[PDB]
Amino acid sequence: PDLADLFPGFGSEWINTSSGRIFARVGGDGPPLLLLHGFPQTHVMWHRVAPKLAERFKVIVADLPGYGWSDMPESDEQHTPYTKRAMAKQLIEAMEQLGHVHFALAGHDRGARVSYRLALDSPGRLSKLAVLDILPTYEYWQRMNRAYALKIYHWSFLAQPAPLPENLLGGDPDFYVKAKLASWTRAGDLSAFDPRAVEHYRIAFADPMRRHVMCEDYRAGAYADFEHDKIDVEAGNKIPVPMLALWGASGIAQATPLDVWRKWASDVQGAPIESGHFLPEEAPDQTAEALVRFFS
Amino acid sequence: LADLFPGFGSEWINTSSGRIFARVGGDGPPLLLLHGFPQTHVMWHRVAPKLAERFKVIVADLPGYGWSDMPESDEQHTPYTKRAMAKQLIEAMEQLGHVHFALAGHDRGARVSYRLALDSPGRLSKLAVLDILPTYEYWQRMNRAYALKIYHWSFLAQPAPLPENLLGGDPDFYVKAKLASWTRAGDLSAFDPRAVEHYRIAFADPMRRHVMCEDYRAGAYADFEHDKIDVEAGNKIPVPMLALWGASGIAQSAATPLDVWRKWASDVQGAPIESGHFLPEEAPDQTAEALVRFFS
C-alpha cells in the first residue's frame, strides 16, 4: 500500500531493548549475520543483496536506533544515545534477545561506523566484520581541508546546534533526500535505485523527528564519536576481528582506504567495487559476491 | 525601508555590469565604504556621519546586493568574483571622478578591497579591512574545529540549487540566525531594528539569495585561486593598510590576525576592538575613531 515489501519470504520482527524497540527483517537460516544501513536510508537498502546472503546465513536487516521503523530514544546534550558507542550496545542487546552472542556483521555508512566501533569495544561478539565505503570518523576529521570540506559539507552542516539544520531541511525535505541519493551515485541521478526503495527513504525523511535524530547522529559524529576514536588511535588499539573493507571507485572514501584501515586493524583485506557510494544498490551482484566469499 | 543616513544623497551609478547604488555624504577626500554578508550599505549608518565630518563618504551596495543590479552569473561565477567586483566598483568611482580614493571594507567587501589593492594598487591612497583574513588563509587553515565554526563557507558553496532550496523555506530565520550568531552578545540586541528590516527585506528575495550563494561559490573556487597565485608568487599589497578585528570576531579564531596580514602587505597596522564580527554596529564609536585617525 503506502510502502512495498522488498524482502519476499523475510519475516518482520520488533526486538525489545532497554533503549527502545528495533525493527528488523529476518530471513534464511544458518550462521547469524547482521546488516546495518546508513544515511539517508533505511534497512530496505539491503533488499537487492539480502536474498543472496540468505542462501548461506540467517540475515537480520535492522533499522538503526532512531531510523526507519526503530524507536527513537530521547537524546541529551552530549547526544549520547546517538553516539556510535551507545548504538553498538543497543544492537548487542537486540541480538541477545535473538540468542545471538557471536555473529557476523556488515555495515554501510553510519551503520558501518556502528560496526567498527562495536568491534573496537566488544571484539568477542564478532566472528567477522565488513565495512562498506567508509573510513574511521577520526580519519575523516583529521584529513579535513578545503577539498574534503566541500565534498562532505554535511558533516559540519548537520552538526550545527539545533534547530538550525532542522529548520533548513524542513524548507524542502523531499529535494534534500533525493539530492543526497543522486549526488553520491556514479550516474548522478536516481536511475540506480529501485523506485519502491526511494519511496521508503522519502517517507522516513518526511518526518521532522526522524530528521532531528539524524542531526543528532552527525552531532555525535563531530564530537563524542571523534573523542572515542581519538582515544583508541593514541592507545594503539586495533581491530582483532578479520575484516573486509569495500569501497566504491567513485565513492566518498576515495586517502587510500586499505592503507588507512591497516592502521586500525590487525587483519584486513580490501577490494574496490565499480560504483558510487551506495554499493549494495549500484553494484548488487558484485557486492553480494565479495561478502559471501569473505563470510564463508 | 527607513532612511538611516539623514541628509545623504542617493545616486544610481551606471557601470558595464549594471548599476551600483550608493549613499553619498560629506565633503573632502573620497572614502568608499563597502558592506558584506548578509547585510547592505545601511550597516555603516552608525559611523558614516562621523567620517562624513572629514571625508566625502560613499556608502555603496556591493554588486548584486541591496539595491544594486544583479548581473547574470556563469559557470565560474565570474561577475561575483572579488576580482570582477573590484573592477565594477573602480568603474563606479570613475563615474564620480574618483580615480584615487580611500577604501574600507567589512566581510565580503573587505575581500573586494584587498583584491582591489592587489590588482590595482594605484587606485587606492589607503586601505582598511575589518574582521577578515585573506580567503586563501581561511581555506588553508580549514580543520575540524574551523569547519564547524564557519560551516556556511562550505554549505553556501554547494552547487545550485541545493542551498537556494533550503534557504527558501524560511529565509527570515536564516538571516536572523547569521546576524545573532556572530555578535559577542549572541543575539540581535546590538542592531538597530530599522537596519534589521533592511537586511531581512534584501534576504527575502530569491534572486538576491542566489547572488549570495554565487558569492560564496566564487569564494570557494575562483577567488581562492586568485589568492593562491599571489601568496605563492610573493605578491604583497603596497598600499598602507589598517586591519581591525573583533575579540570575538571570525578572524581572531584559528589565527592571530596581525601576523597573518604582515605576510600579505608591506605596511600594515592593526588593533583589536572589543566586539563581535559586526564592528560598525557593535562598537560604532570605537570603530569610527580608529578609521578617522588612520585615514587622516
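Note that chain A is numbered according to Swiss-Prot, with residues 2-255, 258-299 shown in order.
Structure determined by X-ray crystallography, 2.1 Å.
Cβ coordinates come from backbone N, Cα and C, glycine included.
The DSSP secondary structure for A:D110 (mutagenesis position) is coil. If you look up Swiss-Prot, you'll see A:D110 marked as active site, nucleophile, on the strength of experimental evidence.
Among the features that Swiss-Prot reports, active site, proton acceptor is placed at A:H280. Around A:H280 (mutagenesis position), the C-beta neighbours below 8 angstroms that are at least 6 residues distant in the chain are A:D110, A:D134, A:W185, A:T186, A:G249, A:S251, A:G252, A:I253.
Per Swiss-Prot, fluoroacetate binding site is recorded for A:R111, A:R114, A:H155, A:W156, A:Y219, and the stated evidence type is experimental evidence. Secondary structure at A:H155 (mutagenesis position), taken from DSSP and collapsed to helix, strand or coil, is helix. Within the same chain, the residues at least 6 positions away from A:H155 (mutagenesis position) whose Cβ sits under 8 Å from its Cβ are A:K181, A:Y219, listed in sequence order.
Secondary structure at A:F40 (mutagenesis position), as computed by DSSP, is coil. Here the residue is the original one, but Swiss-Prot notes a mutagenesis experiment at this spot, A:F40 to A: Reduced catalytic rate. Minor effect on substrate affinity.
The note that Swiss-Prot attaches to the published mutagenesis A:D110 to N is: Loss of enzyme activity. The Cβ of A:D110 (mutagenesis position) has 24 other Cβ atoms within 10 Å, all protein chains considered.
Among the sequence features in Swiss-Prot, the mutagenesis site A:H155 to N is noted as follows: Reduced catalytic rate with fluoroacetate, but increased catalytic rate with chloroacetate. Minor effect on substrate affinity.
Looking at Swiss-Prot, you'll find the mutagenesis A:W156 to H noted as follows: Reduced catalytic rate. Reduced substrate affinity. Residues near A:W156 (mutagenesis position) in space but far in sequence (CB under 8 A, at least 6 apart, same chain), listed by position: A:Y141, A:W142, A:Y219, A:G222, A:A223.
Looking at Swiss-Prot, you'll find the mutagenesis A:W185 to F noted as follows: Reduced catalytic rate. Minor effect on substrate affinity. Annotation note: A:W185 (mutagenesis position) sits in a coil segment as assigned by DSSP.
A:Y219 (mutagenesis position) falls within a helix when secondary structure is assigned with DSSP. In Swiss-Prot, a published mutagenesis experiment is listed as A:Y219 to F, annotated Reduced catalytic rate. Minor effect on substrate affinity.
For A:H280 to N, Swiss-Prot lists a mutagenesis experiment annotated as follows: Abolishes hydrolysis of covalent reaction intermediate. According to DSSP, A:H280 (mutagenesis position) is assigned to coil rather than to any helix or strand.
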Distance between A:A258 and A:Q255, Cα atoms (Å), gap of 2 unmodelled residues: 6
Fluoroacetate site span - longest C-alpha distance across A:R111, A:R114, A:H155, A:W156, A:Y219, in Å: 16
Cβ neighbour count (within 10 Å, all chains shown) around A:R114 (fluoroacetate binding site): 29
Spatial separation of A:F40 (mutagenesis position) from A:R111 (fluoroacetate binding site) - C-alpha basis, Å: 6
Neighbour tally for A:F40 (mutagenesis position), based on other Cβ positions within 10 Å of its Cβ: 21
Cβ neighbours of A:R111 (fluoroacetate binding site) where a neighbour is any other Cβ within 10 Å: 25
Cβ-centroid neighbours of fluoroacetate site A:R111, A:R114, A:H155, A:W156, A:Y219, 8 Å, sequence order: A:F40, A:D110, A:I153, A:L159, A:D218, A:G222
